[PDB]
Each structure stands twice: as structure tokens, then as C-alpha cells.
Protein chains: 2
Amino acid sequence: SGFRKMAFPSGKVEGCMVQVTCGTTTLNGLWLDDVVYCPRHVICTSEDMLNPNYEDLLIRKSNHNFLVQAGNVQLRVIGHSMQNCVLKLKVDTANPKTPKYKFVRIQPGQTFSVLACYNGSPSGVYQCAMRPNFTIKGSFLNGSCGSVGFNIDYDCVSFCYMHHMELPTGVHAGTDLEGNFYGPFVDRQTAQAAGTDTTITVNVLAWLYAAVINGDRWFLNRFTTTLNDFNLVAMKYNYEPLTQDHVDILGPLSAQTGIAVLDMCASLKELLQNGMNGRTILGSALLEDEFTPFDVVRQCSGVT
Amino acid sequence: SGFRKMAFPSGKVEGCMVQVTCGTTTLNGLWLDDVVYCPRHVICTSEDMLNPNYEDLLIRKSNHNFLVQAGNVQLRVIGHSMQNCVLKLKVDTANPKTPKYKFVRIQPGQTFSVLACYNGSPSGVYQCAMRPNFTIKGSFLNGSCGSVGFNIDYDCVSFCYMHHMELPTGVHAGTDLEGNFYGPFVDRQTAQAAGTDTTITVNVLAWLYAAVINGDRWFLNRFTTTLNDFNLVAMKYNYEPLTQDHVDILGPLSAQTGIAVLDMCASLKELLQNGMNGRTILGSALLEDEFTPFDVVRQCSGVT
Ligand SMILES: *[C@H](O)[C@H](C[C@@H]1CCNC1=O)NC(=O)[C@H](CC(C)C)NC(=O)OCc1ccccc1
Ligand SMILES: *[C@H](O)[C@H](C[C@@H]1CCNC1=O)NC(=O)[C@H](CC(C)C)NC(=O)OCc1ccccc1
Ligand SMILES: [Cl-]
Ligand SMILES: [Cl-]
Ligand SMILES: [Cl-]
Ligand SMILES: [K+]
Ligand SMILES: [K+]
Ligand code: NA
Ligand code: NA
């Protein structure tokens, strides 16, 4: 038993990280088959980043202006093109460690593992949720751009995120692997708002079920509620509305615990109104919303 | 910026996990050079585990009674021996993916990454601290034994933990890679006490410095204190005593922030006495003690 925020094993993705340098700017690239993917602001100087015209900047760059380094070795860049906010560098060598992979655009509320890298080398791995406002709460320093987010299913890596920038609130923003930002953001160093960050209600309920599965049961109260009545509570607290789709997704955890989803909703309502009175749930004094129902099921069933 | 619990990249350790089966019992083994390391209770039936005589049980086992599987392939077991609570199986093939490695016995308060595995296959990675009472708060199900804890320095994996059991409190216990338990525990399915779990004071202070580095400063008060006066506070709350060795270890974070260590101690004292009044520090409503000063420095400096 026990319940922990846990990332996927990172080995398949470590084999795909390279270093990309253009002029003075160095960042990380993702090397799959004979293409290296990286954020297009690798072509910017510090001044450019304030207000970049990426088309005009890129037109001054040739293949040989991109230095791509895999460990000790230089890759030869044989072509380049910009797709939305990502740059694709064609190289003369297919990555021999390319795993089976696909590119996915993930939904708000879903989670993924970040392999944080600097200079093409992995530094650590942690789990993030795509928030409903399309930001993530990561840990990123200068040089971390091009670090990627991913999920594993069996032996297929599903890449879903590439890191580009930090917002004034300290949260993080990036694109899918087609270079399209999650959220309303642009890759320019100007102040940008993500708007109200709402709580992923279905995830909090999955985490409460995780707490019950692991013996934490003090917060279970004697009430039930309805969906419409709960959502009137939910929206007062900037929680996302709960739907029958969410109820069904929670079905298996509801069955494991014998706790109806609407019974758990009433338990959540009283936590929202009364707080936790200094108690803890799974070692936290906040309600946690970055575990999906699948995250709870896979952790509590030993999926490999 | 941002601060997250993050594990080391797991790729070097994934290449060392195998499956070990003896009779009906299956668990994980660590394959380095021509030796596989695993918990000795792989030789027990369910009944044996209640009160095992490991010497007598092992004497009924021959090399061919240990099935060791690396992916699809069987390894041939050419010898075996018990070292404390671990079994060493000599195999006829050196692991071609053996990384540079060593075995270390870690100190209470230090952290490490767990690569949780089932059936020889990695399932996820998370960070743990060796608590002062020599338990860890992990996430482990049946079949997870032989999962290992490790740290990376450059390209050397330092293995420090192998998983063996769960205590009645839900915390976890295991050995170093020489098979010696951390703590007073024995590998028998009988109720065992770990005793009072005290808080890793130097780690809480490192985490408060991490909070300041990342812009969280509301808890800084106008007081200072002394070591002896703080430790009178510390011991009332089951915190570990703070020493000049800890002060010096915190030196670099103290310098980064301009906050004297004893000033931060006085800030901690008021948090201990008054609580957090519903505020949060680095997104937590508890004081976090599973980040070492080195963990904070390495995260806040981009070490790879
Ligand atoms: C890519 O490595 C970088 C990641 C920033 C590093 C600071 N924390 C991060 O997540 N991205 C940028 O520097 C980005 C470049 C623009 C052309 C989009 N600019 C940026 O994020 O400005 C915010 C910022 C905050 C704190 C320090 C530096 C920049
Ligand atoms: C090795 O896979 C296993 C790990 C236990 C799995 C339950 N959670 C764990 O961490 N170890 C044992 O089953 C251990 C074997 C003895 C010979 C030491 N026994 C054990 O941990 O008993 C506690 C327990 C708690 C909950 C379920 C099963 C066992
Ligand atoms: Cl665009
Ligand atoms: Cl965490
Ligand atoms: Cl022993
Ligand atoms: K209820
Ligand atoms: K102070
Ligand atoms: Na897209
Ligand atoms: Na030892």
C-alpha cells in the first residue's frame, strides 16, 4: 500500500535527448528517426526574444547554423523547417535508440511525466497535470526549453509536451510536438495571463478514493448529494463541473471502495466548506488534483 | 523557477532489472555483472513467511530452482549464496547493460530514487527519504520486493536500498545491497515497530530556503534565535536537533538568500507554534522534510 506521485521510467526518452545550439542560444532537442524537434526561439538572441519576427529571423539561418550534439558526436543538419512554434531539423542519421512513439495533444486534467534536461542531458523526472487553464506547475531553469512531457503505454512513448516558457505567476507553458501551444500563449518575452486556474474535480475525487483504498477514511461523512447540487458547490470554489462521464470514469474506484460517487461528492463538499481541521489525507493538508482516475488505478494495481 | 519532488532519470537502472522466481514466489532482481541480487524471502512459501528459518529453507534449494528471466531470455544460474537478507545468484552471462555502480549504505535524512518494479519490469519512479527511524514512505504492492533505491553522480549509479516489506503503519522497510536492514527490522511476517518518526530539521530548513529562492517569503519573521534555544523548541515537536554541521551544510543556501540560518530557525519556530494559518509554502500546507540541502541546490542550479 502507499500512494505516491510517480513518473514513468524515463529510459526510452533519455535516448532521444540532444543539444541544439544556434549562435549563443543552447537548448534541448528531441531526436526521433532523422528529425530533431526543438523550440523555435533557439534562433533568437536575448534582444530578439522581446518581440521576435520568427519568419524574418529564420530566413537568416542555414542548415550549418544549427549545431546538434548527441553526447560527444555532431549530427549533420541536412534541412530545416518551422512548424508553428517548433523547429524541425532534418539530420543525416536516424536515432538508433528511437523508441516506438507517437505525438498526442493531451486534454486538460490529464497527467504526464517531464524529463527535465539541460544541455541535452537529463536532470530529473517529475509528474505534471495539464491544468484546466493550460499551464503546468513545473520546475524549469534557463536552458530547460525543449525538455518534453510524455506517457508510456506498454512500449509506445506518447509525447505530448515540449517546454517553452515561464509565466509571471511562476507556472509553465509549452506546446505539443506539432508546435501548437497549449493555451492562449505566444513565444514572446512579454507578460501573459493564463486566467483563473480551476481545480480538476474528477482528479480530487480519484485521490479521495485512493485515500480510502489506502486506509484513510476520516473524511467520509453521512451525506449524499446530486450532480446539480454538487456543481453549485463546485463552481463556488472554482472547481470544474462534474459530469456523468466523470462518474463513469470513477466507476471502478467506486466499486473497489463501495462508495457511491455522489456519496464521495458530499464528502468533498464538507471538506470544501469546513476544511481539513488540521488533519491530513495521504500525507497532504490540501486537496490534491494532479492524479487522474487512471493514475490511481495504475498505481493501486501494479501496472508495468 | 518552480520546485518539484523529482527523481533521477531511471534508464541506467531499468537495464538492470530482472525477474526471479523460486517455486510459486516471484519478485524482482538486480542484475549487475554476473550476479543477480534479490530478497532472500523469494525462497519462502506463504506459510514459511510467518516464521522462516532461512538457512534450513535455502538448503533445500539448488541453482536450477531459481528461474531468472531478463525480458524474454532465461539466465542460467551457476551458483548461489545468502548474504544477510539478500540472495546472490551467480549467472553465466554478465549484464551487457551494467552501468558504472557502487553499493552505499545511506544515512537517515538522505534521499534517493525508487524504481518500482513488478515481474522484472519497471512501473514508475519516485523520490524517498530514509526517515530517522529507518523507514520510507513508499508505494509498494505484492511483487514489488527487489525494487531498488539509488542515486546518480555523473555516470555512476549508487545503489542504496532494496525493498523487502511493509510495516503495520503502512511505511516500508528494506536493506542495503549487502542485505543488511535499515532499522531494527527482520524479514519475517510478524508485527514490527519502527518507533517515533522524527522530522528531518535540516531538510525542512533547506525546503524553506527553496521557498524563498522561488519567491515565497510570507513566513519570514523579525526574530532570530540560538541553536540551544531552537533545539529546545525542536525536541518538543519531535524534530531532530540542529548542529553546526547542519548550519554549514545550509551555508550556500543561506548565502543565496541572505537569510542567516538562525534567522530561518526563528521563522520555523513560529511556524511550529502557530501553524500556517491556511497559507501554503511551495504549494504545500505542511512543512516538507524530504528535500536535502543538496536536493535543493541541485534542483535550483540545473545539475545534470
Ligand atoms: C527556455 O529554456 C526558457 C525556459 C524558462 C527559463 C526560465 N524558466 C523557464 O521556464 N524560455 C524562455 O526563457 C522564454 C523565451 C521566450 C522567447 C518565450 N522566456 C521566458 O520564459 O521568459 C520568462 C522568464 C522567467 C524567468 C527567467 C527568464 C525568463
Ligand atoms: C515483497 O514484494 C513484499 C512487499 C510488500 C507487498 C505488500 N506491500 C509491500 O511492501 N514483502 C512482503 O510481503 C513481506 C514478506 C516477509 C517474508 C518479510 N511481508 C510483508 O510485507 O507483510 C506485510 C504485508 C502488508 C500488506 C500486504 C502483504 C504483506
Ligand atoms: Cl504560431
Ligand atoms: Cl510529490
Ligand atoms: Cl540477517
Ligand atoms: K458521504
Ligand atoms: K526570522
Ligand atoms: Na497540435
Ligand atoms: Na551494509
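We're sticking with Swiss-Prot numbering for chain B, so the shown stretch reads 3264-3567, in order.
Heads up, header says this was done by X-ray crystallography, 1.7 Å.
Placed from the backbone N, Cα and C atoms, the Cβ positions cover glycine too.
Listed features, source Swiss-Prot:
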- B:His3304: active site, for 3CL-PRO activity (ACT_SITE)
- B:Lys3353 to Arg: In strain: Beta/B.1.351 (VARIANT)
- B:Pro3395 to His: In strain: Omicron/BA.1, Omicron/BA.2, Omicron/BA.2.12.1, Omicron/BA.2.75, Omicron/BA.4, Omicron/BA.5, Omicron/BQ.1.1, Omicron/XBB.1.5, Omicron/EG.5.1 (VARIANT)
- B:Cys3408: active site, nucleophile (ACT_SITE)
- B:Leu3468 to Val: In strain: Zeta/P.2 (VARIANT)
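Locations of recorded Swiss-Prot features on the structure.
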residue	record	contacts (Cβ under 8 Å, 6+ apart)
B:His3304	active site, for 3CL-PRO activity	B:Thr3288, B:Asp3311, B:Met3312, B:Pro3315, B:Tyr3317, B:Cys3408, B:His3427, B:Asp3450
B:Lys3353	variant position	B:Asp3297, B:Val3298, B:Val3340, B:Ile3341, B:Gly3342, B:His3343
B:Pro3395	variant position	B:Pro3371, B:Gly3372, B:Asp3460, B:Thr3461, B:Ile3463, B:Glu3503
B:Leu3468	variant position	B:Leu3505, B:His3509, B:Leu3513, B:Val3524, B:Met3527, B:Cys3528, B:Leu3531
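Of all Cβ atoms in the protein chains displayed, 25 besides its own lie within 10 Å of the Cβ of the residue listed as 'active site, nucleophile'. Filtering B:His3304, B:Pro3395, B:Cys3408 by Cβ distance to ligand 2 (under 6 A) retains the following recorded positions: B:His3304, B:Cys3408.
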